[PDB]
Amino acid sequence: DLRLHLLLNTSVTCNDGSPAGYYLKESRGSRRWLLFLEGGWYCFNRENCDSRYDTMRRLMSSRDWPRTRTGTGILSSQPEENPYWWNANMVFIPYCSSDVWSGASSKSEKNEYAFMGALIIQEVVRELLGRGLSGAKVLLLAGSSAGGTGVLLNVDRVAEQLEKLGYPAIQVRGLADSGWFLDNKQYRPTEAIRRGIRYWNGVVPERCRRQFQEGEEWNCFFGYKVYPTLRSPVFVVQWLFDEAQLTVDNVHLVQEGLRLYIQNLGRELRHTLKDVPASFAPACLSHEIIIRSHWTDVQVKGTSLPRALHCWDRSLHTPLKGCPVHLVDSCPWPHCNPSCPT
Ligand SMILES: c1cnc(Oc2ccc(-c3cc[nH]n3)cc2)nc1
Ligand SMILES: *[C@@H]1O[C@H](CO)[C@@H](O)[C@H](O)[C@H]1NC(C)=O
């Protein structure tokens, strides 16, 4: 089990002003550290944040958090469940800022809610350095859904923070699961991100900000636009027919028009990954994520995700015999890969 620690700096807060925190399980015999960002949508104005506070309050407050959590999937310490990193130091960072991990605004007279996602990550890292992170050889910043987009937005800032604090030997890397979206034509919403950024005082990586310039920072929330600006190694996991992508596209499951739409979506996603050397993109319709216990079962071209991640580790010690890292399905319809989740 992972044990809860509330941040000692109580000014780094969840939406309602309660302190943020992290769940930790240490592994004294390991110099690998996995920091996982939880997901779960976002809110972008007073009225829809108020509704989220009524029925999704654990994503806005630490008041009701439990003292422990069980690590599952990539956060499991059992080798049978986690062939990749079972002996690592494990950290789960709850998502209580509703800002896709981008915010840097405190609660005040003018702000009913605090949006501090980017500052929560920085403060967790700072407090972990005194609990053993100072001895790490690799820090893998991972996350699912809104946490996957959060990895893309924050991995280079973690790397810069550690260099400025005096820890240049720690290698910072990212693993972005289910957070790579397309600003495509709907079958029958980027405005919500644009409004959110202003409401949150959201921050994006500096090289991406300098490309798109003032008022266009929403572009940096889209993986295919922000990824080429990043310096840290990043592995991308994305279903070709992700259920959240289809939901925002107003697709709910077929005649010819919808068949062509779905096939084109898969081709567009595959195209955006052509120049991403470390990636795992199966041809499945799914909302499943990498902290589920059966994450080992899906394969692309005969290779599982735990294997691909191990091959990525080896590559960061040119392509490796029998150990691939670029795994993108080419078949054009959901479940054309037989290993897709049920
Ligand atoms: C399932 C899927 N997604 C979420 O949260 C997100 C929602 C939208 C974005 C996003 C990024 C660029 N444009 N929209 C990112 C994360 N939560 C559950
Ligand atoms: C707590 O965090 C805030 C925001 O990063 C920072 O401004 C402040 O200096 C911190 N307090 C202490 C005592 O370090």
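Note that chain A carries Swiss-Prot numbering, so the residues on display, from first to last, are 88-275, 287-351, 356-419, 427-451.
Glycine too: its Cβ is placed from the backbone N, Cα and C atoms.
Within the same chain, the residues at least 6 positions away from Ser232 (mutagenesis position) whose Cβ sits under 8 Å from its Cβ are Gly126, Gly127, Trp128, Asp264, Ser265, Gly266, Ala342, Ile391, listed in sequence order. Mutagenesis annotation in Swiss-Prot: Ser232 to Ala, described as Abolishes enzyme activity. Unable to mediate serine depalmitoleoylation of WNT proteins; the structure shown retains the original residue.
What Swiss-Prot records for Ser232 (among others) is active site, charge relay system.
For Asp340 (among others), the entry in Swiss-Prot reads active site, charge relay system, with the evidence type experimental evidence. Following the DSSP three-state reduction, the secondary structure of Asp340 (active site, charge relay system) is strand.
The active site, charge relay system feature in Swiss-Prot is assigned to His389 (among others). Taking Cβ-Cβ distances under 8 Å and a sequence separation of 6 or more, the neighbours of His389 (active site, charge relay system) in its chain are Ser265, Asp340, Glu341, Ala342. Secondary structure from DSSP puts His389 (active site, charge relay system) in coil.
Two residues, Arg275 and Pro287, bracket 11 residues absent from the model, and the distance between their Cα atoms is 12 angstrom.
Counting every protein chain shown, the number of other Cβ atoms lying within 10 Å of the Cβ of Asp340 (active site, charge relay system) is 24. With 7 residues not built between them, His419 and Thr427 place their Cα atoms 11 angstrom from each other.
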